[PDB]
Amino acid sequence: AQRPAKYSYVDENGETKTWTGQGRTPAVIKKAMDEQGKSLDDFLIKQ
């Protein structure tokens, strides 16, 4: 609980895990967003 990093990322493999680490957007997210990125829901797990 108490995890500000509620945002999730998805790569080629499928590492559907929270951003965390440094809390930023390196490239994986940007790539997935450009290729698909339907909505914010694609990364944010709603809640």
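Shown for chain A, in order and in Swiss-Prot numbering: 91-137.
Including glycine, each Cβ sits where the backbone N, Cα and C put it.
Listed features, source Swiss-Prot:
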{"type": "MUTAGEN", "residues": "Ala91 to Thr", "note": "Derepression of proV expression"}
{"type": "MUTAGEN", "residues": "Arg93 to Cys", "note": "Derepression of proV expression"}
{"type": "MUTAGEN", "residues": "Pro94 to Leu or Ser", "note": "Derepression of proV expression"}
{"type": "MUTAGEN", "residues": "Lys96 to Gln", "note": "Does not affect hydroxyisobutyrylation"}
{"type": "MUTAGEN", "residues": "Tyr97 to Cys, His or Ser", "note": "Partial loss of repressor function"}
{"type": "MUTAGEN", "residues": "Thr110 to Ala", "note": "Partial loss of repressor function"}
{"type": "MUTAGEN", "residues": "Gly113 to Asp", "note": "Derepression of proV expression, decreased DNA-binding but still prefers curved DNA, increased oligomerization"}
{"type": "MUTAGEN", "residues": "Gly113 to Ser", "note": "Partial loss of repressor function"}
{"type": "MUTAGEN", "residues": "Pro116 to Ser", "note": "Partial loss of repressor function. Protein localizes to nucleoid but forms about 20-fold fewer localization points"}
{"type": "MUTAGEN", "residues": "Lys121 to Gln", "note": "No change in hydroxyisobutyrylation levels. Almost loss of DNA-binding activity"}
{"type": "MUTAGEN", "residues": "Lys121 to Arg", "note": "Does not affect DNA-binding activity"}
In DSSP terms, helix, strand or coil for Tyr97 (mutagenesis position)?
strand
Need this for a regression test: mutagenesis positions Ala91, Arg93, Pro94, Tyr97, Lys121, filtered to those with Cα within 10 Å of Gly113 (mutagenesis position). What's left?
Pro94, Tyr97
Of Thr110, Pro116, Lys121, i.e. the mutagenesis positions, those within 10 Å of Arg93 (mutagenesis position) when Cα atoms are compared:
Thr110
When you put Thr110 (mutagenesis position) at the centre and draw a 10 Å sphere around its Cα, which of the mutagenesis positions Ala91, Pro94, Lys96, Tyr97, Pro116, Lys121 have their Cα inside it?
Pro94, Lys96, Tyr97
Between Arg93, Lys96, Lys121, which of the mutagenesis positions has its C-beta surrounded by the fewest other C-beta atoms within 10 Å?
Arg93
Long-range same-chain neighbours of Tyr97 (mutagenesis position), Cβ under 8 Å, sequence gap at least 6?
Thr108, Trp109, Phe133, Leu134
10 Å Cβ neighbour count around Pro116 (mutagenesis position)?
11
Can you see whether DSSP assigns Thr110 (mutagenesis position) to helix, strand or coil?
coil
Could you give the Cα-Cα distance between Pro94 (mutagenesis position) and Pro116 (mutagenesis position), in whole Å?
18
10 Å Cβ neighbour count around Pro94 (mutagenesis position)?
9
Using C-alpha atoms only, work out the spacing between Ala91 (mutagenesis position) and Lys121 (mutagenesis position) and round it to an integer in Å.
29
